[PDB]
Amino acid sequence: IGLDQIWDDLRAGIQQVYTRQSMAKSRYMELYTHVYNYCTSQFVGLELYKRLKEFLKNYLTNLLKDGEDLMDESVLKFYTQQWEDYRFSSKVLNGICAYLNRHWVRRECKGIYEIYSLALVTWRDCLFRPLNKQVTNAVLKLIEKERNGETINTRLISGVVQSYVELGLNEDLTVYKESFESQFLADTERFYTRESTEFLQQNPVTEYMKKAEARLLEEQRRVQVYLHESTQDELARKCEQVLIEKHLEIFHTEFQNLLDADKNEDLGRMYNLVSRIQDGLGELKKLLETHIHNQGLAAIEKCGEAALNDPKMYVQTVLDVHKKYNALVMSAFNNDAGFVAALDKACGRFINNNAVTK
Amino acid sequence: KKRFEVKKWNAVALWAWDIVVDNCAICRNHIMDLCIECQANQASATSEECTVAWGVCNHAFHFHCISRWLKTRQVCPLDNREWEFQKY
Amino acid sequence: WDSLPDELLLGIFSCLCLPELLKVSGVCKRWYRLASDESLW
Amino acid sequence: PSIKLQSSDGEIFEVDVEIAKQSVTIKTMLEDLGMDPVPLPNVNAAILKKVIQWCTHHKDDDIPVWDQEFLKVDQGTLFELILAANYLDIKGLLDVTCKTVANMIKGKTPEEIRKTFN
Amino acid sequence: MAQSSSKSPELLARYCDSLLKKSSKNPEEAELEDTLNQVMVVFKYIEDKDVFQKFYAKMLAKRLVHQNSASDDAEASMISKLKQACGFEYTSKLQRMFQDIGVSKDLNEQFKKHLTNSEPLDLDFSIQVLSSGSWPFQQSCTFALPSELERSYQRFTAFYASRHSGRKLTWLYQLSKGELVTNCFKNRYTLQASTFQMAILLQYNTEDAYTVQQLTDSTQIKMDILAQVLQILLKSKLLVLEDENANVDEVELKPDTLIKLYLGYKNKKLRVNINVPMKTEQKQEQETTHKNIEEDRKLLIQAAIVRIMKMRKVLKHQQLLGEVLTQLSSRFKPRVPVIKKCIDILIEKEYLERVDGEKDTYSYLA
Ligand SMILES: [Zn+2]
Ligand SMILES: [Zn+2]
């Protein structure tokens, strides 16, 4: 053939293509061909492959310099941006080079293997140590304007997630998970610990829960909007612990308050917030049960001394209380068997040992 | 003179079979504490519980004439078919 | 021949029953090695 | 759909989409990474002719008998047809055809092969 | 008050009586019905569902006899509920008293359509043959009723002879009533009363006022219990004592004091009823059927130890303490002291015994 007249002709196109001066289809084929012609003369693939590899290696290794030291706003723009711009030309490199993928590589049954994969693989001399940490902290900062934050970095964050995933490895959901979901989650776990408690100092429990219930939905939404989905259950797991159980003690305490007042609406989103934590209800259930037990109690007393001498008023007094709380069981505690139980137990813990009897 | 006449009267009456209520159809002598066993051997801790009790198939008998006189295999003799306890 | 590559030509030799490869085996120098496993057997 | 095919020589063929989609070399550059005048500097029309139409027929997808008729031209014309399907990388046609390049060996000998392959 | 930790089910009971019993006017259908369900939501929580059991019948046993439970169809329903899930004992008895009271209604037609036949009788008689083995109504002393009853009593008694060659009868006197008339006072009165009342309230047609005994032998009911009824008539102002000043309520009562007729007797309005117990039996009512509860705690379990013993014949006494509750006591909560007492009873009746295998064993006889 002539490579000293052929390769360069193609290095240029591989270059041109990695800059999108938008080449006319007059070139795609012209290029593709070069390859096709090369790998036809069962090796005839190696060299070309060895050469391409460097082309990527260099270009990345000599464009990291444009990125290293980059800011956490400025850096994302840089990575995300360079990413799109890349995986794109990366792919279009495939076809111009596809002929090489299907035979020549096919014979490998080591390192040397596919191409689009390579591009990605090689970009992993632009993630592992370079921007990685860096790029993720960037993301972390932004996501942290989880405070009154600004709206578009979405592209900035999701952009990272993109490459962290498909970078997924490939060699021979980990990276994105090792590199990102690990820290992200971590940082998230602290953000809400500082917030939750500080909050519960100057505000109602039952004002907290609204802030509690809010963030869970909130972070649910963010996973959908721009983080990879695999990162949902867990985040829910983490934030839940943090915003509903750790505080599971103030709740246990406040609970008894509502029950005394009749703040159902509150009482209710509690049976909803706790519910989200493993067997964390045990107390509310035993707690509630103690309540209506005492309630049906004071209730029947407020009537009998010489008032038990009234058949109906009594059976009445009872049933009423029963109604209020059965009423609250369905509504407030979602007819959870656990509370109905507390309801029953407590009723059977008063209908039979009172001032009408003793 | 004076007078008040029964403008209107009403009534009720518990029933039974002919006349046997005076005995367990086993212990015929009177309506005291006999029940055979409790009258053949005095001095015990069972003669304190031998009042009057009824059934359902109409036969009339004491209170102790249930345990020491019955158990065998199925329903009441002569009048088998079915049986109900009740009447306490 | 000349025009026809190895990867391709080695595809033709793929629809031949092993024993047959003994016939092709001697057609000409090139055809010989090709008959030796590269994908076949 | 309506894609062009200005064959190496000069002719062009207002071809339908999926007609080209069988040729993986082109099915890529046209859909998400589309093109416009689809050049083929290696496969002339004289060749694409049979191609595009061979392609035409195959869209409804043990040595086939059908292709035996279409694939029954002098050697040279055939040993060009290997080279244009490999090019546009159309497995199918290559496969069949290819087989034919074998049926010239099915029941012959060394000097016998050469007596048709030189 | 009194030592009852199970007085509650008595209330849930006394309630229903209020709900059905003939109301001052009537219930709204749904109201009552819907209301009864409530009592049930209540009841299925009752610890000792065994007490509500008995009184409930003593309420009905009476509501029927007199027929003072309006909207019978209603009560016909409060059956249904009690049927479901608390044994099936209620299904046996209860309704009988309610269906037995029905045949009798047909029995009445046995006396009327036939009555026309050739059957003279000046009276508005209409008796209700009860199910002796049901209606807890006790009989004690024999009351004999004069004037205008021995014209029906034997008339019937005789009539009944007609349908049961060996049938016996016993008329309830602690429980039937009748209205009277006052062609002798300043105005006309329909003295509605009891049989025991009809009695002494009639001993004024003969020689003016008589004395306790002279008035006691007359009916020969039962002297102590007599003064009970008497004292009531006295509070009505029909039969007054010899001395104005007197707390007829509390006074006690003796055999040597006079009880005559208050020639006159004004009154608020006609058809005066008077059948509110002396006051004592309002008490007696309870105890008689109250301590009566004990008669089943224990009686029942001397046969209820085998019911589970079906698959038992060689057990250790460490095990049974409570193995008569889980699958049985679904009727009452036996206290800690009241469980070790009736066990001493079945040895003398050919039942369990202390198996001579271990210091803790039971030996069942069946
Ligand atoms: Zn006897
Ligand atoms: Zn006895």
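Just so it is clear, chain B uses Swiss-Prot numbers, and the residues here are 19-106, in order.
Recorded method for this deposit: X-ray crystallography, 3.1 Å.
Any Cβ shown, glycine's included, is placed from N, Cα and C.
Summarising the annotation, Swiss-Prot assigns Zn(2+) 1 binding site to B:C42, B:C45, B:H80, B:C83. What Swiss-Prot records for B:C53, B:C56, B:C68, B:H82 is Zn(2+) 2 binding site. The annotation Zn(2+) 3 binding site is assigned in Swiss-Prot to B:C75, B:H77, B:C94, B:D97 on the grounds of experimental evidence. Under its mutagenesis entries, Swiss-Prot includes B:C53 to A with the note: Strong reduction in ligase activity; when associated with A-56. The mutagenesis experiment B:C56 to A is recorded by Swiss-Prot, whose note states: Strong reduction in ligase activity; when associated with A-53. Quoting Swiss-Prot on the mutagenesis of B:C75 to A: Strong reduction in ligase activity; when associated with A-77. For B:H77 to A, Swiss-Prot lists a mutagenesis experiment annotated as follows: Strong reduction in ligase activity; when associated with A-75. A mutagenesis experiment is reported in Swiss-Prot for this position, B:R91 to E, and the note states: Impairs UBE2R2 activation by neddylated Cul2-RING(FEM1C) complex.
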Spatial neighbour of B:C56 (mutagenesis position) that is closest, considering only the recorded positions B:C42, B:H77, B:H80, B:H82, B:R91 and their CA atoms: B:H82
Listed recorded positions adjacent to ligand 2, that is, members of B:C42, B:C45, B:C56, B:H77, B:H82 whose C-beta is under 6 A away: B:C56, B:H82
Entries of B:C53, B:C56, B:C75, B:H80, B:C83, B:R91 (recorded positions) sitting next to ligand 1, with Cβ under 6 Å as the cut-off: B:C53, B:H80, B:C83
Spatial neighbours of B:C94 (Zn(2+) 3 binding site) among the recorded positions B:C42, B:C68, B:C75 [C-alpha, 10 Å]: B:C75
Candidate with the highest Cβ count within 10 Å, taken from the binding-site residues B:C68, B:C94: B:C68
Secondary-structure category, per DSSP, in which B:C53 (mutagenesis position) falls: coil
B:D97 (Zn(2+) 3 binding site): nearby recorded positions from B:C45, B:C53, B:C68, B:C75, B:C83, B:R91, Cα cut-off 10 Å: B:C75
B:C53, B:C68, B:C75, B:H77, B:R91 filtered to the recorded positions whose C-alpha is within 10 Å of B:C83 (Zn(2+) 1 binding site): B:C53, B:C68
Cβ-centroid neighbours of Zn(2+) 1 site B:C42, B:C45, B:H80, B:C83, 8 Å, sequence order: B:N41, B:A43, B:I44, B:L52, B:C53, B:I54, B:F79, B:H82, B:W87
Residues that sit under 8 angstroms from B:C75 (mutagenesis position) by C-beta distance, when 6+ apart in the chain: B:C94, B:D97, B:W101
Sorted by sequence, non-B:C75, B:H77, B:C94, B:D97 residues with Cβ within 8 Å of centre, Zn(2+) 3: B:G73, B:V74, B:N76, B:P95, B:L96, B:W101
Around the Cβ of B:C83 (Zn(2+) 1 binding site), the count of other Cβ atoms that are within 10 Å: 23
Cα-to-Cα gap, B:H80 (Zn(2+) 1 binding site) vs B:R91 (mutagenesis position), nearest whole Å: 22
Between B:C42 (Zn(2+) 1 binding site) and B:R91 (mutagenesis position), the C-alpha gap once rounded to whole angstrom: 20
For B:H80 (Zn(2+) 1 binding site): DSSP state (helix, strand, coil): strand
Least Cβ-crowded entry, counting other Cβ within 10 Å, from the recorded positions listed as B:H77, B:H80, B:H82, B:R91: B:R91
Alpha-carbon distance [B:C45 (Zn(2+) 1 binding site); B:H77 (mutagenesis position)] in Å: 13
Residues close to Zn(2+) 2 site centre defined by B:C53, B:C56, B:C68, B:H82, Cβ within 8 Å: B:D51, B:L52, B:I54, B:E55, B:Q57, B:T64, B:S65, B:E67, B:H80, B:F81, B:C83, B:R86
